[PDB]
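Engineer: I am attaching a structure below and will ask some questions about it afterwards.
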Amino acid sequence: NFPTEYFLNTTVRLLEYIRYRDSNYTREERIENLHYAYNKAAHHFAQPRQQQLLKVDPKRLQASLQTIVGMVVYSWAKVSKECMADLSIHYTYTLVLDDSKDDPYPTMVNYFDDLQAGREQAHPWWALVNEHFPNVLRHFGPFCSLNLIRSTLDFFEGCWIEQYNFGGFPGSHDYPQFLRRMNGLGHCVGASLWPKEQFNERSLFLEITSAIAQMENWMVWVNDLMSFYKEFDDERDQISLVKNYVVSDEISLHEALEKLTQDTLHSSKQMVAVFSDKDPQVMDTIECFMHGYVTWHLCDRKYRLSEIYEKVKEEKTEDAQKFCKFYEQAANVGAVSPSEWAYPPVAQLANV
């Protein structure tokens, strides 16, 4: 059975820590951004070239794009529409790669020589992604760009490793987090929060570098925690961070979850303690990211958190009540019908 009360406490603690609260980011603006980002992305993935090299089921691509646009628009609240759009395309490419089963070995034998010679990469995903990267990179300085480039390369290796469905050898304590950082896009996310149009990479080098180091772990551990419910009974999902802790550290799922919450909460506290008294705009970007990111998890049907809300909807517990109130806040500004922005479907644009 699912740890409903323990889960509730940790989630409410998490939201109190980050100061989860209302923003000046309206529903009308949200919808403007969502539609803008979706429209440009939809037209991108509907081009014949992208349609033929990116082997993905149409319905899944449609669902992945909607999940990603939502994540971007809701978390990168301070960037321009163009920026949210271009990042939506990139993060949609990354999410889509988890659909491939194909062994990367054959397509990576000449990776370096082709890269050094400027020849198109054999692996189709790299062909599309590297060709489109400039559209994402033009929004950033060299330092941030380098971070985006590295994290995406790491991500490619992460997916490669996951094709093995390996949680690590019992006793291999360093494996779980090593893998989570590989597939996390922590430095991609962290650095993409600072467009050169709103921030000076050099004047803020220290705080930006610090945001990356701290945000990397906050972002992945929070996703792990929020995803813990939808993955609890999913016999298909076999190698999550928590599940790998169980196998690699030889501990109970309960202890693995304890470890996760401890790290998540501590990360939340230090996040605040370090950026409260720092450049205002920076703390603002970080603050809105954390809140949007959480909102997105509570509102996206993928994580099915509404099932938890609908279960403890009438309990008199302080936690359950604190949670429902938070959830209602989220739903208040986040719950948006896909028909208000995500249209027409990519497939239709593809036929045209």
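Residue numbering for chain A follows Swiss-Prot, covering 3-354 in order.
Any Cβ shown, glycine's included, is placed from N, Cα and C.
Just lifted these from Swiss-Prot, have a look:
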- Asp100, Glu164: Mg(2+) 1 binding site (BINDING)
- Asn225, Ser229, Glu233: Mg(2+) 2 binding site (BINDING)
- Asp239, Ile241: Mg(2+) 3 binding site (BINDING)
- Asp100 to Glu: Does not significantly perturb the overall structure of trichodiene synthase but leads to an increased KM, a reduction in kcat, as well as to the production of anomalous sesquiterpene products in addition to trichodiene when incubated with farnesyl diphosphate (MUTAGEN)
- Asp101 to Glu: Leads to an increased KM for Mg(2+), a reduction in kcat, as well as to the production of anomalous sesquiterpene products in addition to trichodiene when incubated with farnesyl diphosphate (MUTAGEN)
- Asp104 to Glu: Does not significantly affect the KM and kcat for farnesyl diphosphate (MUTAGEN)
- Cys146 to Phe: Leads to the loss of activity (MUTAGEN)
- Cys190 to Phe: Increases the KM for farnesyl diphosphate by about 1.3-fold and reduces the kcat by about 2000-fold (MUTAGEN)
- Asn225 to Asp: Increases the KM for farnesyl diphosphate by about 6-fold and reduces the kcat by about 28-fold. Leads to complete loss of activity; when associated with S-229 (MUTAGEN)
- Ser229 to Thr: Increases the KM for farnesyl diphosphate by about 77-fold and reduces the kcat by about 9-fold. Leads to complete loss of activity; when associated with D-225 (MUTAGEN)
- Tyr295 to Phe: Does not affect the catalytic activity (MUTAGEN)
- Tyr305 to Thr: Increases the KM for farnesyl diphosphate by about 80-fold, reduces the kcat by about 120-fold, and leads to the conversion of farneyl diphosphate to an approximately equal mixture of trichodiene and an unidentified sesquiterpene hydrocarbon (MUTAGEN)
- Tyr305 to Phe: Does not cause large changes in the overall structure but increases the KM for farnesyl diphosphate by about 7-fold (MUTAGEN)
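How buried are these features, and what lies next to them?
Structural biologist: Look at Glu164 (Mg(2+) 1 binding site): DSSP puts it in a helix.
Shown in sequence order, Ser242, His299, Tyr305 are the residues of the chain, 6+ apart in sequence, with a C-beta less than 8 angstroms from the C-beta of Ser229 (mutagenesis position).
Same-chain residues at least 6 positions away in sequence with a Cβ under 8 Å from that of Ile241 (Mg(2+) 3 binding site) are, in sequence order, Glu164, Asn167, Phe168, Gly169, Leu181.
Reduced to three states, the DSSP call for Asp100 (mutagenesis position) is coil. Proximity of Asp100 (mutagenesis position) to non-local residues of its own chain (separation of 6 or more, Cβ distance below 8 Å) is seen for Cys161, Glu164, given in sequence order.
Residue environment of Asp101 (mutagenesis position) contains 15 other Cβ atoms, counted within 10 Å of its Cβ in all protein chains.
Around the Cβ of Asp104 (mutagenesis position), the same chain contributes no residue under 8 angstroms that is 6 or more positions distant in sequence.
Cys146 (mutagenesis position) carries a helical DSSP state (H, G or I). Using a 10 Å Cβ-Cβ cutoff, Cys146 (mutagenesis position) registers 24 neighbours.
Look at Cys190 (mutagenesis position): DSSP puts it in a helix. Counting every protein chain shown, the number of other Cβ atoms lying within 10 Å of the Cβ of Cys190 (mutagenesis position) is 25.
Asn225 (mutagenesis position) falls within a helical segment according to DSSP. Remark: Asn225 (mutagenesis position) has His299 as non-local neighbours, by Cβ distance under 8 Å and separation of at least 6 in sequence.
The secondary structure of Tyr295 (mutagenesis position), as reduced to three states from DSSP, is helical.
Just so you know, the Cβ of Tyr305 (mutagenesis position) picks up 20 other Cβ atoms within 10 Å once every protein chain is counted.
DSSP assigns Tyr305 (mutagenesis position) to a helical segment in the three-state reduction.
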Engineer: May I ask for the distance between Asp239 (Mg(2+) 3 binding site) and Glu233 (Mg(2+) 2 binding site), taken between their Cα atoms and rounded to an integer number of Å?
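Structural biologist: Each residue's Cα considered, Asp239 (Mg(2+) 3 binding site) and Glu233 (Mg(2+) 2 binding site) end up 7 Å apart.
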Engineer: Can you name the residues of this chain that are 6 or more positions from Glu233 (Mg(2+) 2 binding site) yet have a C-beta less than 8 Å from its C-beta?
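Structural biologist: Looking at Cβ-Cβ distances below 8 Å from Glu233 (Mg(2+) 2 binding site), excluding near sequence neighbours, one finds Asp239, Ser242.
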Engineer: Which one is it: of the mutagenesis positions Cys146, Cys190, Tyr295, whose Cα lies the shortest distance from the Cα of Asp101 (mutagenesis position)?
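Structural biologist: For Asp101 (mutagenesis position), the closest Cα among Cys146, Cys190, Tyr295 is found at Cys190.
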Engineer: Within 10 Å of the Cβ of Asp239 (Mg(2+) 3 binding site), how many other Cβ atoms can be counted across all chains shown?
Structural biologist: 12
Engineer: Please report the Cα separation of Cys146 (mutagenesis position) and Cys190 (mutagenesis position) in Å, rounded to an integer.
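Structural biologist: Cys146 (mutagenesis position) and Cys190 (mutagenesis position) have their Cα atoms 8 Å apart.
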Engineer: Excluding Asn225, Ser229, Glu233, which residues of the same chain place their Cβ within 8 Å of the centroid of the Cβ atoms of the recorded Mg(2+) 2 site?
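Structural biologist: After dropping the recorded site residues, what remains is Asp226, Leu227, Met228, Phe230, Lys232, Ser242, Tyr305.
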Engineer: According to DSSP, does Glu233 (Mg(2+) 2 binding site) fall in a helix, a strand, or coil?
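Structural biologist: Once the DSSP labels are grouped into three classes, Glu233 (Mg(2+) 2 binding site) ends up as coil.
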